[PDB]
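Heads up: the structure comes next, in structure tokens.
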Amino acid sequence: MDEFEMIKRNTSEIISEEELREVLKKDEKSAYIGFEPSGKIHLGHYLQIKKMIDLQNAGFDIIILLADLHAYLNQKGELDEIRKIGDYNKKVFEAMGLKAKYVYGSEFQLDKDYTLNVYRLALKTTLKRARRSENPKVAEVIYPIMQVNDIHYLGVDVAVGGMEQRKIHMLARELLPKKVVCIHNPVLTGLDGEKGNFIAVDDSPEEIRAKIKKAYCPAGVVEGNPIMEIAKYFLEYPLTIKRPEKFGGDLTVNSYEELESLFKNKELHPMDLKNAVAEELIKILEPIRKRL
Amino acid sequence: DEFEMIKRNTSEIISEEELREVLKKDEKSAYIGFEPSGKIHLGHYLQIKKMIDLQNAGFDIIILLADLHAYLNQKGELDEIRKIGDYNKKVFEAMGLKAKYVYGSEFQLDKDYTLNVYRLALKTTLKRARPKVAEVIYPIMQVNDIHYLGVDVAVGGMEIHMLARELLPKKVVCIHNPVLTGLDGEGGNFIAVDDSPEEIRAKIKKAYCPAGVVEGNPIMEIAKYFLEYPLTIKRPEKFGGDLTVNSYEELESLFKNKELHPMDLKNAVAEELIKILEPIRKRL
């Protein structure tokens, strides 16, 4: 088995694998990830929750921070109106198999002790170090220090997130006494190859087939290919690609690796791959769609 | 006339027109924020006199004691800073000020207030402001201070607040007081309101004060901002003898023509300055 390997699987980067190994040995450890409540939960989200579940299976206590305060300022609904969406999100994640504690940013991000720390942090952060991570607003340089403060406040051992905010985690290590292990998940490529290019975990078998069919997917090309990415990150192996007895016949790959190879040497054509991943994804998301 | 009284000895009044309007209202308020200071010098006293004008002009006065700001700049714990602050209050009352005092820490970490700091930062640019992040935040906290205290007038020094006159519903009138030059002419170089007569005379003597030069002359600045006229300036009968100036403009005239020598000016400024500060020092 190995908990380290399970946590590491399908991650872009783990900022200090050696620290994680030390953290895994602790009798008590915790990890968190932030999400702005969202009406639709797509595969990007699901990818990350699967990671939290890996950590959950390794003995970590999970904390999901629901960024309602930020959602309020970005001008989404009212606090109580966002809470409804948040609780919905809570249902989805629970359906995904996550067992976590949920905290709404508004519960603590306006507290005096927390606000006082933002100002302290700001006195030690350069406008450069902060802008790092068409007309710039002040909020942009504040946001990353609030995030560092969240890491301090929630007391976690591990902070999880996409590869995008990987520089926001450089500040934490720089500005807080306790060093936290950062875990970064890959960023999924939009269905078109680049807002309607997402597959929702609760989309219908019809919609999924539809969204998949029109999807970007050059034969031979794997990098930046949304369909391949799905197969690498959600599909179970081995899996068999149903095939015309004349078109080459059934293919039985036992790993994403093999699949990748077949796709590169063009043994497997775009269409044949799409139908496989499509019906395959549909089964994998099925158990979640029901409880929703 | 109240508009003139308020304009008196000010660098600039951002929209006299707006001020003129404010004065019409039956109720109006103005504030200035100070970071508690161990020693109150002529600089502070100059601004308090301005607050006193507004006071006499019917403005309710608010003194914002910047303790939180002090605290964040490692200037000591808060309770210790309130001690210095409470003192400053006594000195401003001894100067004749009648206002309500408020410590920043009492509201600057409140939810409503902090939530308002985040809204403002979402509409302010990282340019129309600006090196540490805090630098670009203070200007937003200030606009928020003006908003929170709900003042019609904000007094301060020459230091981007009409920025507030843009992202705020109520327009505020800004007033910027001139900044004093040091005794040596460059910016432990200042007279304190509570200084002893003998110390004042000492500080005056060594001060930068070129015969005929008025620009940047601290002795002339003291003459223009605190002395009263007609001013009586004694002088040995062999140096022109005693002369009585009825306005600051005449003083400039005399001094600029070397008709008034630095020594004689100093003795008059020092002796008069002393007689003015006394009623205060005689209360602390």
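We're sticking with Swiss-Prot numbering for chain A, so the shown stretch reads 1-133, 142-202, 209-306, in order.
Every residue, even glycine, has its Cβ placed from backbone N, Cα and C.
Copied over from Swiss-Prot, here are the features:
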BINDING   A:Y32, A:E36, A:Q173  L-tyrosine binding site
MUTAGEN   A:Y32 to Q  Confers specificity for the non-natural amino acid O-methyl-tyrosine; when associated with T-107; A-158 and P-162
MUTAGEN   A:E107 to T  Confers specificity for the non-natural amino acid O-methyl-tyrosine; when associated with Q-32; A-158 and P-162
MUTAGEN   A:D158 to A  Confers specificity for the non-natural amino acid O-methyl-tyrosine; when associated with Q-32; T-107 and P-162
MUTAGEN   A:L162 to P  Confers specificity for the non-natural amino acid O-methyl-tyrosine; when associated with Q-32; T-107 and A-158
MUTAGEN   A:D286 to R  Decreases the rate of aminoacylation with wild-type tRNA and increases aminoacylation with amber suppressor tRNA 8-fold. Decreases affinity for wild-type tRNA and increases affinity for amber suppressor tRNA
MUTAGEN   A:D286 to A  Decreases the rate of aminoacylation more than 10-fold, without effect on tyrosyl adenylate synthesis
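Within the same chain, residues at least 6 positions away in sequence whose Cβ sits under 8 Å from that of A:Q173 (L-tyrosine binding site) are A:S133, A:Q155. When the Cα atoms are compared, A:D158 (mutagenesis position) and A:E107 (mutagenesis position) turn out to be 12 Å apart.
A:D286 (mutagenesis position) sits 37 Å from A:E36 (L-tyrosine binding site), taking the Cα positions as reference. Here the candidates are the recorded positions A:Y32, A:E36, A:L162, and by Cα distance the one nearest A:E107 (mutagenesis position) turns out to be A:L162. Within the same chain, the residues at least 6 positions away from A:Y32 (mutagenesis position) whose Cβ sits under 8 Å from its Cβ are A:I62, A:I63, A:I64, A:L65, A:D158, A:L162, A:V164, A:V166, A:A167, A:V168, listed in sequence order. Mapped onto three states, the DSSP output places A:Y32 (mutagenesis position) in strand. Within 10 Å of the C-beta atom of A:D286 (mutagenesis position) sit 18 other C-beta atoms, taking all shown protein chains into account. Looking at the residues that bind L-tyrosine per the record, A:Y32, A:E36, A:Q173, the two CA atoms farthest apart are separated by 14 Å. Cα atoms of A:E202 and A:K209 lie 10 Å apart, with 6 unmodelled residues in the deposited structure between them.
Proximity of A:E36 (L-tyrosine binding site) to non-local residues of its own chain (separation of 6 or more, Cβ distance below 8 Å) is seen for A:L66, A:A67, A:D68, A:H70, A:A71, A:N74, A:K76, given in sequence order. 8 residues between A:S133 and A:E142 have no modelled coordinates; the flanking Cα atoms are 16 Å apart. Apart from the site residues A:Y32, A:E36, A:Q173, the chain places the Cβ of A:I33, A:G34, A:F35, A:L65, A:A67, A:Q155, A:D158, A:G169 no farther than 8 Å from the centroid of the site's Cβ atoms, the recorded L-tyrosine location. Each of the mutagenesis positions A:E107, A:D158 was scored by how many other Cβ atoms lie within 10 Å of its Cβ, and the smallest score goes to A:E107.
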